[PDB]
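Taking it in order: structure first as structure tokens, then the write-up.
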Number of protein chains: 2
Amino acid sequence: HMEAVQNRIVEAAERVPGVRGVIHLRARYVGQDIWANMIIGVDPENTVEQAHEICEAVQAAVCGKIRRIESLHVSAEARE
Amino acid sequence: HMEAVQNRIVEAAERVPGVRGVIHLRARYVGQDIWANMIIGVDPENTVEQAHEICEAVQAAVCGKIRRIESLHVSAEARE
């Protein structure tokens, strides 16, 4: 029953400047810890550097709000 | 192990305009649901009506962010 935690991850991610939706989220329990992988949408006209910064901001925001997450990998794809 | 959920309640409550800290929070599981009772601080110079509105706003904010809560009673006390 991972809906509640995944809902929290998505909402946290979406509240970060530059996030155009969560394209993909795979979360799994490793013991009582969550390890996750996420792909966010970003403006196709952002620079690669900006997209990297937005990914780092999502990582901080999400990990800050969901204490059980012990690994979170965030990548980005162009989204209009 | 109610720390994580109680931390979430407190943080949610504090982010509501007019909340001057959480003075008291008693939360308990009833099955897999949380029932809670909270006292917030408010400006002593707010009206009784305003304090009521702030309590209602905390109730909405908290219940909106913590899905397992099925009852939340919020009251207010003067805090400088």
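Every residue number used here counts from 1 along the chain in the order it is shown.
Just so it is clear, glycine is given a Cβ too, placed from its N, Cα and C backbone atoms.
What Swiss-Prot annotates here:
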MUTAGEN   A:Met38 to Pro (Swiss-Prot position 250)  Severely impaired magnetic response, cells make very few, small magnetite particles, less MamB and MamM protein accumulate. CTD no longer dimerizes, CTD has cannot fold properly and is unstable
MUTAGEN   A:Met38 to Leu (Swiss-Prot position 250)  CTD behaves like wild-type
MUTAGEN   A:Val48 to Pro (Swiss-Prot position 260)  CTD dimerizes, binds fewer cations. Loss of magnetic response, still stabilizes MamB
MUTAGEN   A:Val48 to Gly (Swiss-Prot position 260)  Nearly wild-type magnetic response
MUTAGEN   A:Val48 to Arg (Swiss-Prot position 260)  Loss of magnetic response, still stabilizes MamB, CTD dimerizes, binds cations, dimer interface is tighter and twisted
MUTAGEN   A:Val48 to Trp (Swiss-Prot position 260)  Significantly reduced magnetic response, many fewer, much smaller magnetite crystals formed, still stabilizes MamB, CTD dimerizes, binds fewer cations
BINDING   A:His52  Fe cation 2 binding site
MUTAGEN   A:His73 to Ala (Swiss-Prot position 285)  Wild-type magnetic response, no change in magnetite crystal size, number or shape
MUTAGEN   A:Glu77 to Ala (Swiss-Prot position 289)  Nearly wild-type magnetic response, fewer magnetite crystals of normal size and shape
BINDING   A:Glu77  Fe cation 3 binding site
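Restricting the recorded positions A:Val48, A:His52, A:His73 to those with a CA within 10 Å of the CA of A:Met38 (mutagenesis position) leaves A:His73, listed by sequence position. When the alpha carbons of A:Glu77 (mutagenesis position) and A:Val48 (mutagenesis position) are compared, the span between them is 10 angstrom.
Neighbour counts were taken as the number of other C-beta atoms within 10 angstroms of each residue's C-beta; across the recorded positions A:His52, A:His73, the minimum falls on A:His73. Just so you know, the Cβ of A:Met38 (mutagenesis position) picks up 22 other Cβ atoms within 10 Å once every protein chain is counted.
The DSSP secondary structure for A:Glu77 (mutagenesis position) is strand. The sparsest Cβ neighbourhood within 10 Å, among the listed mutagenesis positions (A:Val48, A:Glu77), is found at A:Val48.
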